[PDB]
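Participant: My structure is below; once you've seen it, I'll send some questions.
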Amino acid sequence: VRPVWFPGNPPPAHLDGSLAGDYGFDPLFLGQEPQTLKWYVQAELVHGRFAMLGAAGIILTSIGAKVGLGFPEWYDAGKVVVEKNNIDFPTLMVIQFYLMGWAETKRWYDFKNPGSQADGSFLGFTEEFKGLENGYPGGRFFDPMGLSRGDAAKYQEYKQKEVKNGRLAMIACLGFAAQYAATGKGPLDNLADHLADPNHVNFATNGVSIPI
Amino acid sequence: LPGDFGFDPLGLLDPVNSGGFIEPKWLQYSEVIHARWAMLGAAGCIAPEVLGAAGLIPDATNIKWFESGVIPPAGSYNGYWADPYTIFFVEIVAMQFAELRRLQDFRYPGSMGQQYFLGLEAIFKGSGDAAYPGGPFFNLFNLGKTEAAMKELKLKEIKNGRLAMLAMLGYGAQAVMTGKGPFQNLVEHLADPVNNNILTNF
Amino acid sequence: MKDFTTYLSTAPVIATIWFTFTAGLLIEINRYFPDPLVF
Amino acid sequence: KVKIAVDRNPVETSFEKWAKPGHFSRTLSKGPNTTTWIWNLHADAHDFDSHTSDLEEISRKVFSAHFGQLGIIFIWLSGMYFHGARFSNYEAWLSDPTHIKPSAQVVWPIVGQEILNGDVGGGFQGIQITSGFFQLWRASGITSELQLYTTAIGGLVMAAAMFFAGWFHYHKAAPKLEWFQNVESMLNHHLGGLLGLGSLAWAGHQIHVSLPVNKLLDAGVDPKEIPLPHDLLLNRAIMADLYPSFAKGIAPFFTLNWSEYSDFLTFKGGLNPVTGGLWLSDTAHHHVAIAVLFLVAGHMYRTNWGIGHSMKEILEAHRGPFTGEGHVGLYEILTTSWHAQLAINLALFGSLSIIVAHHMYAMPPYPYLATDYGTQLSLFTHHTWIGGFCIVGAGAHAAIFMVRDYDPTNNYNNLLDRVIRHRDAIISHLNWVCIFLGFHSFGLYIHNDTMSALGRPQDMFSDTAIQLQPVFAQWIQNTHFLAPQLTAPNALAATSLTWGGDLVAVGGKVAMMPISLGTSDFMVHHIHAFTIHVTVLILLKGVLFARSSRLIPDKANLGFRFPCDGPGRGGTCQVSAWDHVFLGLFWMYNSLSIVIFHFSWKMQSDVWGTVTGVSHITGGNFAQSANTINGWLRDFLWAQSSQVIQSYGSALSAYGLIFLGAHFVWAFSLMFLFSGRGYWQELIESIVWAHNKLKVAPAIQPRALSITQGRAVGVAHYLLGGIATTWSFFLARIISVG
Ligand SMILES: CC1=C(C/C=C(\C)CCC[C@H](C)CCC[C@H](C)CCCC(C)C)C(=O)c2ccccc2C1=O
Ligand code: SF4
């Protein structure tokens, strides 16, 4: 009864509806086993969140670029700023890897042992380093605004909208990637051009998308 | 069932030990689909020729049908408010939708008026029979008043559709051999029933 | 699907995989460190 | 009454039994406990007759297996075409064929294997191919590598379609037995549709594409200059210019004035002097002839109207006084067993590939083909080897059927039965005729070598001393040379420059010349015939002693394959028809080796060379060094081994390396072909003591190979070594000296 991505075909076995965005879409049966399925759930969540980040950053920098504010284009900002300031590739990379490794291995051993992270083995902390769901570590910090502890219906709706916008952001970031690698240009600029003439400023005329 | 003459000299409608695509249901379904297509295609292939012969349309249009762009080597036309490919694309998406949902109907009967579709489901309920769902749109006027008249109409449809398939093949063969237009061939064979013929075209 | 995974974990497939890994490693090594003989 | 019948969803699509090894045999599916389990699992994966006993089941299985084979072939073809498109000097060779050498396989600049990137011309480097795809494609009319590219893409798509068709017609809508049994419909369909329409569409493609563009290429116009096939199709004006018949369309053909179309439907005979190929108009006329012939043939048998014949009725109608019941029941045996069909078809197939090799070196059909002597040699010997193998397989599966699915009741007084009766007289006769030929033919050579090394060449057997002349062959050659004057008055030349005549050369290189026949060739032909009869004897015993024997009267129940019957009654090693096929394969290898040696030496010595007259590569030492064995060894072998044994530091180092490797593995086979599994198992046991003492004995018990397994591994290794050695030698030598 749930809207099935392929209207007319029934969902497979493991795809049920308990999770957010269960449009019955796993035509490759990649989620029969519940271990692997919870696993790919956490994977999809983190990826959607990263994509939401990336889209926001790219679009804001691109606006700042079109407007006369000197902001570079995203695929160059890195080199341009690292050469601007007195930064070292090695030191930046190593500090980044340090901190990310710490936080991420903590999340990992939490997924392994679902409770052993708020065990006070930290500084003194507990009731915050303890998970709430598989990939939903809302405590006093990861949900400091405290919506997870109120109006479970509204909370479910928020999980739904979160995963929806996450999938959209993933698709849009890949959009950006192709836009740039094809038009050798700025994304917002390609946008303005297709605005100028949708009939002719489009992939049908980009002469690469359609290789004819 | 409609339009049979007992004529199946090759005998494929045999309903026993059937399977795959060879099954009278799907087969006659394909026949009626082709009939409706060929009807539309014949009407189109002809229309602009005579329409410009009567001169009611600007001579800018009314080029011969095989030149409108489908085969650029056969000659292309231009002036369309967009590119052939830019049109081809939206054509892809629209036909994808229509054909796919018709197929989902035929494969899981009645199951294509259920998923929320902007209220555009009650019409897609139709009959339990492909090629004849009827419903408010697909039978706009309540046609088939007498069921005798209904069978009569189905018969007439299959008749005209087979005629149309024949006519479309005729257009193809003439336009390849004599290279002219269809109405061109007509005007000629009219001018000379004897000296405007495939015998003359040898 | 689990049937398929076990089919993968069958022996000849795993042998092929491990050998492919070893060979690819050796090849990349001889690429980046051509003709070593000492140390 | 014939129609279409099918059954739905016979077997699902799941990995369940994919996780169940050996599911097809209830025996093996119960698990492994010893090594030989794995051998058996691999061995009988495809033994469908031992899997189950449903004709329809085995039938659906072999159908989908056919589809798999087809898909594989399409894959490999697309691979060839894509390699030719992307990594070749093909367009350079199109510009100049006569000095640019085909090269498509390129190596990677790594630890040192880059030295093989031979400078083949065209500013290109790599490895010379011998397949001849270049000349083939030029013959067809491929100019743009874009064409090779799209061709490869289409081939891949076709392979995918084949695999899908296999899956479908096995798992979703499987046919039925009678629909597999509608043999008259099958023959009508094949002979008419397949071959008739193949030759027809072939003639069409030749005419409308490959004739004009090749006329232009031979006219010498720039390659890329030549217009495009679709332009050739569209503009009748261009084709009218090329051949003034094209202006008239088809009306003259319709009016039965076929003579006017003779402009490009020719009957020249002979060759094309600019390319050394045959006349493309002539081949087009040929293919038209074949097309109509086979399409008319496809209208023979009755299927759903009384018109047409009944194979079984025709079969029974032919009975003889000396023969009893004659051909009765054969329609049954053939309509019932796969193995009879497989035997017959393999036999014909092998013979046909042999004929292909011969005809093709005889009358080279492609442009610039005769030039690459390497390509000629390679194609010839490859197709010959394949023919030999197919024929031996025919024999094998014949005997297999005879053991397994024959029935005595149905055939009381049969041709088959009476043959089984007088098998003894037959085999004895064949024995004697063989040993006679062996004696005479080989003793001649030994007598020659003795008369030489003794110091009395006066009494040898050559063209100089006491002579032997292939009078019959010379006579036939004479007659085929003089034929067109009277026999085929509308033939403008002999169909082969070998019948006699002038010499056609291109690019300073000979393309053909009348071929001499000497006492040497007489003796070589007779050695050929002897070894052939011997192989035939081996296989005929292998089949006629299938069910039983005057030694073993119960051979049948013991199966087709088994080691022995114990040392009983004096030792019974090697008594199975499987072992018959074993040894037959041995002697087949010997014969084919000798025949390709004959071919190579004759070509190199007395046809090949360059025009100045001609300069034969060995100047003609053959007709005097090929009738003594010492002369053979030294002057031919030990001679021509030069380039292959000095091919180092060059792009030919690989050939020498493979020469060595092949000698090695060929010798290695002998341990297997000589040892005995009991010793192996004992040593295995001592090894198990060793391991186990450390508590590292394997859970899978170690068992030495089965007796037949030892035999088979030995033969495979030996054959591999021998054929690889000769292959490497041939390639290196001819590429060096040509
Ligand atoms: C040498 C020899 C053996 C001994 C050879 C044997 C048993 C074959 C050994 C095969 C390999 C080398 C061992 C098993 C390999 C498997 C892939 C297991 C994994 C091994 C790892 C190293 C990968 C026989 O058993 C035999 C039997 C009958 C006639 C002649 C002979 C014969 O000549
Ligand atoms: S093991 Fe060998 S020698 Fe012993 S009986 Fe069997 S075949 Fe004969």
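Residue numbering in chain D adheres to Swiss-Prot, whereby the residues present occupy positions 12-623, 626-751 in order.
The header says electron microscopy, 3.9 Å.
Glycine residues also receive a Cβ, built from the backbone N, Cα and C atoms like all the rest.
Per Swiss-Prot, [4Fe-4S] cluster binding site is recorded for D:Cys575, D:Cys584. For the mutagenesis experiment D:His676 to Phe or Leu, the note given by Swiss-Prot reads: Loss of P700 function. The annotation that Swiss-Prot gives for the mutagenesis experiment D:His676 to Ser reads: Accumulates approximately 50% PSI. Looking at Swiss-Prot, the entry for mutagenesis of D:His676 to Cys says: No PSI detected. Among the mutagenesis results in Swiss-Prot, D:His676 to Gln has the note: Impairment of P700 function. More severe; when associated with 'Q-656' in PsaB. The residue drawn here is the original one. Among the features that Swiss-Prot reports, chlorophyll a' binding site is placed at D:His676. As annotated by Swiss-Prot, chlorophyll a binding site applies to D:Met684, D:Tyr692. In Swiss-Prot, a published mutagenesis experiment is listed as D:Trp693 to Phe, annotated Unable to photoaccumulate an electron on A1. The phylloquinone binding site annotation in Swiss-Prot covers D:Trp693.
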Participant: Whole-number answer please: how many Å between the C-alpha atoms of D:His676 (mutagenesis position) and D:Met684 (chlorophyll a binding site)?
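Facilitator: It is 14 Å, counting Cα to Cα.
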Participant: I need the least crowded one of these recorded positions (D:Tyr692, D:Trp693), counting other C-beta atoms within 10 angstroms of each C-beta.
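Facilitator: Taking D:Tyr692, D:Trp693 as the recorded positions, the minimal 10 Å Cβ count falls on D:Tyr692.
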Participant: Which recorded positions out of D:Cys575, D:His676, D:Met684, D:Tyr692, D:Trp693 lie by ligand 2, going by a Cβ under 6 Å?
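Facilitator: Near ligand 2, sequence order: D:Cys575.
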Participant: With H, G and I counted as helix, E and B as strand and the rest as coil, say where DSSP puts D:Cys584 ([4Fe-4S] cluster binding site).
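Facilitator: SS state of D:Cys584 ([4Fe-4S] cluster binding site) = coil.
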Participant: Out of D:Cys575, D:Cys584, D:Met684, D:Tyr692, D:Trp693, which recorded positions have CB atoms lying under 6 Å from ligand 1?
Facilitator: D:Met684, D:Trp693
Participant: What is the interatomic distance between the Cα atoms of D:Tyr692 (chlorophyll a binding site) and D:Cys575 ([4Fe-4S] cluster binding site), given in whole Å?
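Facilitator: Approximately 18 Å lies between the Cα of D:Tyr692 (chlorophyll a binding site) and that of D:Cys575 ([4Fe-4S] cluster binding site).
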Participant: Cβ within less than 8 Å of a chain C Cβ is the test here; which of the recorded positions D:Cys575, D:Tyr692, D:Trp693 meet it?
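Facilitator: Listed recorded positions meeting the cut-off: none at all.
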Participant: In whole Å, note down how far the CA of D:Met684 (chlorophyll a binding site) lies from the CA of D:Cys584 ([4Fe-4S] cluster binding site).
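Facilitator: Answer for this pair: 18 Å between alpha carbons.
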Participant: How big is the gap, in Å, between the Cα of D:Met684 (chlorophyll a binding site) and that of D:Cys575 ([4Fe-4S] cluster binding site), rounded to a whole number?
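Facilitator: Their Cα atoms are separated by 20 Å.
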Participant: What three-state secondary structure does DSSP assign to D:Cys575 ([4Fe-4S] cluster binding site)?
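Facilitator: SS state of D:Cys575 ([4Fe-4S] cluster binding site) = coil.
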Participant: Output, ordered by sequence, the same-chain residues six or more apart from D:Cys575 ([4Fe-4S] cluster binding site) with a CB under 8 Å from its CB, or 'none'.
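Facilitator: In sequence order, D:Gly582, D:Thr583, D:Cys584, D:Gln585, D:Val586, D:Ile720 meet the Cβ cut-off.
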